[PDB]
Amino acid sequence: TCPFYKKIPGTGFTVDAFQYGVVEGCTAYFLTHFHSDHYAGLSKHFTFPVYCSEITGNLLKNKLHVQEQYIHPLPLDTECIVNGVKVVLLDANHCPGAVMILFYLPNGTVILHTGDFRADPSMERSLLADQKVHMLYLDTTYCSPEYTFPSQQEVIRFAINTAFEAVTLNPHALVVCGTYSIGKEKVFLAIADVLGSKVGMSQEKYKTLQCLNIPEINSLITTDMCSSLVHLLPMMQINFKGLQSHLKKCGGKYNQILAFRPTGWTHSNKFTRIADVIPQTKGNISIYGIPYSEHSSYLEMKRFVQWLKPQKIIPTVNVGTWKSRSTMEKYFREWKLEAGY
Ligand code: NI
């Protein structure tokens, strides 16, 4: 049945709760972002209202074929009213169209649901700053001190340098980038831009990317694989057989692949700096696994919470095991003690 941590008390609302059937008491279903663990169960036959960002609404229409009468898109950073309750959508710094949700309850309680997010000090200057938050529903994916990762900017620098050097040395090398959901677009767009190429991809993926309000996107992506020296592939194909196979399909246009798998974390981060990352290589194929995270590091998360000072924290990730839960509660307490709330 729907877990408690997907229900907003004192409203008829749920968040990211589409795989339980009709939830008893729910009048409006919010969707934070277009990732399959969160939308799971939405389809063209869904007949209740769905409240979301404009980009997420483009995706439900065009990718899931949800009928339009049921899609309720809202602007960001704007006070809106849903079934009598003031709400605000905030940029989550996750994937395109991902939002955090502010609920202002009739009784005076204020609730922030982060969805999936990568905390950043820029959030400390939105509409969050203007009033107190009583309850925080927190994206705790990496809520343990071992999880340190570099800035997104440092990771893209590494990728752009590496790609530029490989193709300048061998103009017949192809760059391949793995993907399996929206998000991490800067990886493949930043590399394409340094090489003066478009990114070539499947028709399906191309459609997806046209949903995202990306400025100048027609100048950046294509379905013609021949014209382009950065290709996007299903992540599942980012290995030596999958890449040799793809190289065979290019018909002697290329003689080397450099591939990037943008992974979340990899325990190589507990020993190795970004400058000190190395590929797995076999013959004329090299694969780099790069720690491009769209979730908070442990330190980023801690700073955000110590700044916000919520009265109660409700974890939404890693809640399935008693040892995980108990470990997160002990950190929350350390954070509160350290800061005096
Ligand atoms: Ni996500």
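Note that chain A is numbered according to Swiss-Prot, with residues 700-1040 shown in order.
Going by what the header records, the deposited coordinates were determined by X-ray crystallography, 1.7 Å.
Yeah, the Cβs are placed from backbone N, Cα and C, and that goes for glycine too.
Copied over from Swiss-Prot:
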type	residues	note
MUTAGEN	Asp838 to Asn	Impaired nuclear focus formation, reduced interaction with PIAS and increased sensitivity to cisplatin
MUTAGEN	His994 to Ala	Impaired nuclear focus formation, reduced interaction with PIAS and increased sensitivity to cisplatin
Number of other Cβ atoms within 10 Å of the Cβ of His994 (mutagenesis position) across all protein chains: 22
All-chain count of other Cβ atoms within 10 Å of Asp838 (mutagenesis position): 24
Alpha-carbon distance [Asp838 (mutagenesis position); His994 (mutagenesis position)] in Å: 8
Structural state of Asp838 (mutagenesis position), classified by DSSP into three states: coil
Secondary-structure category, per DSSP, in which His994 (mutagenesis position) falls: coil
